[PDB]
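Asker: Structure provided below as C-alpha cells; questions to follow.
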Amino acid sequence: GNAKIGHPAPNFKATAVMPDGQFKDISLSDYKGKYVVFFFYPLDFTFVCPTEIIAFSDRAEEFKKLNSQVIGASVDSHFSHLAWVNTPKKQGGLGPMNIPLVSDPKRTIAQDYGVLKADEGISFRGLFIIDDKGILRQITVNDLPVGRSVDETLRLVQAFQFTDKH
Amino acid sequence: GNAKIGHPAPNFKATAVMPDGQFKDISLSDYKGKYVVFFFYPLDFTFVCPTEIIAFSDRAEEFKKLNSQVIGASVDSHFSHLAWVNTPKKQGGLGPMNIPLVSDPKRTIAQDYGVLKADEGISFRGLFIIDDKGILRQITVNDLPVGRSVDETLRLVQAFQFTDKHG
Ligand SMILES: *C[C@@H](NC(=O)C(=C)NC(=O)c1csc(-c2cccnc2)n1)C(=O)OC
C-alpha cells in the first residue's frame, strides 16, 4: 500500500457509525491535533476475536487521557456496523461503542494501508498509530486468527508521545 | 518490500555473530520446523532502547519452551555486533547473547522486509513472526525511538501456535 513510517498516513474519507449511533462521513485528517489508533478487523459478526473491538471501546478513557482517538474499520457496510452495535453483547453483538467504526466497502482504505487480503476482499488485522501531525509511527499486521492487545497499544502510544517530548 | 502475511517470508543468507561469539553464515530457511521471531534494530551502540536486545536474549528460555528461534539484525557489520557483545553491560554493552545477531550491510534484507529507512540506510524497528513452514504471520514496525515488548512477542507466538493446532 502507501503506509510508510515517518510519512503522512494515507488519508481516507468514509461513512462511520459514530459513538452516538448515527452515520457520519469522517476523514482521518479530521483528527489532526490528536494521536490516532486506526485498526482494521476482518468482518462484522465474526466469531474470531470480536471482543478486541469491545476492549478498545471499554478502555476508551485510557486513550482519552493520552489525547488519542481510536477508530475501527472493516470492509462491511455502515448498515452492518449499525446492526452489530445495536445487537446487545448478551446476544453476541458489540453493544454501544465509545469509538467510531469506519466502513471500507470499496476495499480502498485497506489497500492504501497495505492490509487487503486480496483473495478474500477482507482486511487482515492491521493496526496503525498516527501522531497528532498525521505522520505514521507504527504498523501492526496480524494474520486473521490472532487479535491485538489494548495494553500493547497503550504502551506504544505513550512511548511515542514520551519520545515526542524530547 | 516483499513481506506479505500468508506468503513465504523473504529468505536471507547472512553472516551472524552466534551465541558462542563466532561468525557463521545462516539462512532463515535453516530454521524451518520452528517459529522464528526475526527483528531489526537500527544501529549497534545505540542509546535508544538497546535494552530490548538484552531482554530478548535474557528471556531466550521462554522462546525455547515455544520451540521458537529469535534472530536480531541490523545493517552494521558482524564485527560491530561482536564488539558490542564483548562490551560489558555496565559500560553500555550487550554482554553475552543467547541469540544470533545478523549483519545486513547491503541493506537488502531490510529492503526485502520493507523496513529500510532509505534516507538513512538503517532499518526501522521491524519485528516479524514466521511459522514453522516459513509463512509470515505477523508484521510489526516501529519508528526508531520505540522498542518492542518481549511479553507481546511471546503472546503472539504462542497464540499463532495455538490457533494453528485448533480453529
Ligand atoms: C480473540 C483472542 N484470541 C486469543 O487470544 C488466542 C487464540 N490467544 C492465545 O492462544 C494465547 C496464548 S497466550 C495468550 C495470552 C493473552 C493475554 C495475556 N496472556 C496470554 N493468548 C485475542 O487474541 O484477543 C486479544
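Sequence positions for chain B are given in Swiss-Prot numbering; the residues included correspond to 4-170, in order.
According to its header, the structure was obtained by X-ray crystallography, 2.3 Å.
In case you wondered, yes, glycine gets a Cβ from its N, Cα and C as well.
Positions annotated as active site, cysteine sulfenic acid (-SOH) intermediate by Swiss-Prot, on the basis of a curator's inference: B:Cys52. Record note (Swiss-Prot) on the mutagenesis of B:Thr90 to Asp: 87% reduction in enzymatic activity. The mutagenesis experiment B:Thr90 to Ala is recorded by Swiss-Prot, whose note states: Abolishes phosphorylation by CDK1; 30% reduction in enzymatic activity.
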Asker: Based on Cβ atoms within 10 Å, give me the single least packed residue among the recorded positions B:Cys52, B:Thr90.
Answerer: B:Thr90
Asker: Quick one: pull the CA-CA distance for B:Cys52 (active site, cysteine sulfenic acid (-SOH) intermediate) versus B:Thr90 (mutagenesis position), whole Å only.
Answerer: 16
